[PDB]
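Participant: Would you mind keeping the following structure in view while I ask a few things?
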Amino acid sequence: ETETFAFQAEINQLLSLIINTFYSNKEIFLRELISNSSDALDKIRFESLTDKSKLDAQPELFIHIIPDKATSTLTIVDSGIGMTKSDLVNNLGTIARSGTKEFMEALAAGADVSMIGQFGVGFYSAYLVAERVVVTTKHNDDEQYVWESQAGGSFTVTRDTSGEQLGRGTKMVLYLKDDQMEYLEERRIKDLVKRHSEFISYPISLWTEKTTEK
Amino acid sequence: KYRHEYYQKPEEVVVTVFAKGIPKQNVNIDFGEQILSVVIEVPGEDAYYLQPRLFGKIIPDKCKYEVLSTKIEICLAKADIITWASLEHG
Ligand SMILES: Nc1ncnc2c1ncn2[C@@H]1O[C@H](COP(=O)(O)OP(=O)(O)O)[C@@H](O)[C@H]1O
């Protein structure tokens, strides 16, 4: 087909705080995404120590960052373990982990939005800089699906047909807000990566033409 | 066996059984006020059983399921609009 779910209470509130307050440290979104994406690679790797055939669908473990100046989208893709549809509905909005409420309390008590990661809701940091996010994922156990939301209190999961099929993993596309146009520049991205990913152990490449960095 | 998961909306609970290429014919699923029974038939050995006593109660006539090639989706219709804390009930 597509199915529609409404964000759990807590998460709606958080999504509001994120997309409606002006925060300073918006740049950590790329950290949180690159991370959540490392964590995903780790999983498919461990699953593969005892089953070499796990990565058959797509054998290289990687992270690609693809800034399209034209459509004004920063997009991140990994060959991580990916999400089943069930996983999409459960992690990206339907279940509200404990840190969600905890985080907002902390926020108002004057914590910094950069802690959004340490509280277990890192994913939504994307809406700091994006107005629409479109996650498309394929997990070994299920087919490719697409999660999409504009933070308007609900999200959609849809089976992927028209799309170009990933072997395995996840392709987050961030349709960037106006002011946030800076995360499309090659220099900026290269900075941000170096600055926060000095513990993450897979090839991160920048397809604003070609190559990989540090 | 075969892996299972579930997610929930305020009105339904959706149990997925990850079973590749199961013939529509081999899946036998029945519903009860507070039970679910999934029995997909495996040709070689014993059947797969997923036969929990459900957390909440459900409306068995409103329950549907769908065999899909990667998975079998089962939409359980919650009898009461109340969030379940697990598929099963211990
Ligand atoms: N790129 C990705 N690949 C696979 N799974 C992901 C990805 N991004 C997010 N997820 C899923 O979203 C869940 C929560 O993400 P996040 O909000 O960062 O919290 P945390 O980083 O603490 O898990 C994870 O448990 C993971 O399964």
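Here chain B follows Swiss-Prot, giving residues 151-240 in order.
Recorded method is X-ray crystallography, 3.3 Å.
Quick reminder: no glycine exception, Cβ is built from N, Cα and C everywhere.
Swiss-Prot lists these features:
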MUTAGEN   B:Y157 to A or R  Diminishes the interaction with barley HSP90
MUTAGEN   B:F168 to S or R  Diminishes the interaction with barley HSP90
MUTAGEN   B:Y199 to A or R  No effect on the interaction with barley HSP90
MUTAGEN   B:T220 to A or R  No effect on the interaction with barley HSP90
MUTAGEN   B:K221 to E  Diminishes the interaction with barley HSP90
Participant: Same chain only, sequence gap of 6 or more: which residues have a CB within under 8 Å of the CB of B:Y157 (mutagenesis position)?
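Facilitator: Once residues fewer than 6 apart are set aside, B:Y157 (mutagenesis position) is near B:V163, B:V164, B:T166.
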Participant: I need the CA-to-CA distance for B:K221 (mutagenesis position) versus B:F168 (mutagenesis position), whole Å please.
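Facilitator: Given the Cα positions, B:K221 (mutagenesis position) is 4 Å from B:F168 (mutagenesis position).
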Participant: Roughly how many Å lie between the Cα atoms of B:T220 (mutagenesis position) and B:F168 (mutagenesis position), rounded to a whole value?
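Facilitator: Just about 6 Å between their Cα atoms.
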Participant: If you measure B:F168 (mutagenesis position) to B:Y199 (mutagenesis position) at Cα, how many Å is it?
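Facilitator: Rounded to the nearest whole number, the Cα-Cα distance is 13 Å.
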Participant: Quick check on the mutagenesis positions B:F168, B:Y199: which one has the highest count of other Cβ atoms within 10 Å of its Cβ?
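Facilitator: Most Cβ neighbours within 10 Å: B:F168.
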Participant: Look at each of the mutagenesis positions, B:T220, B:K221, and point out the one with the fewest other Cβ atoms around it within 10 Å.
Facilitator: B:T220
Participant: According to DSSP, folded down to helix, strand and coil, what is B:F168 (mutagenesis position)?
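Facilitator: DSSP call for B:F168 (mutagenesis position): strand.
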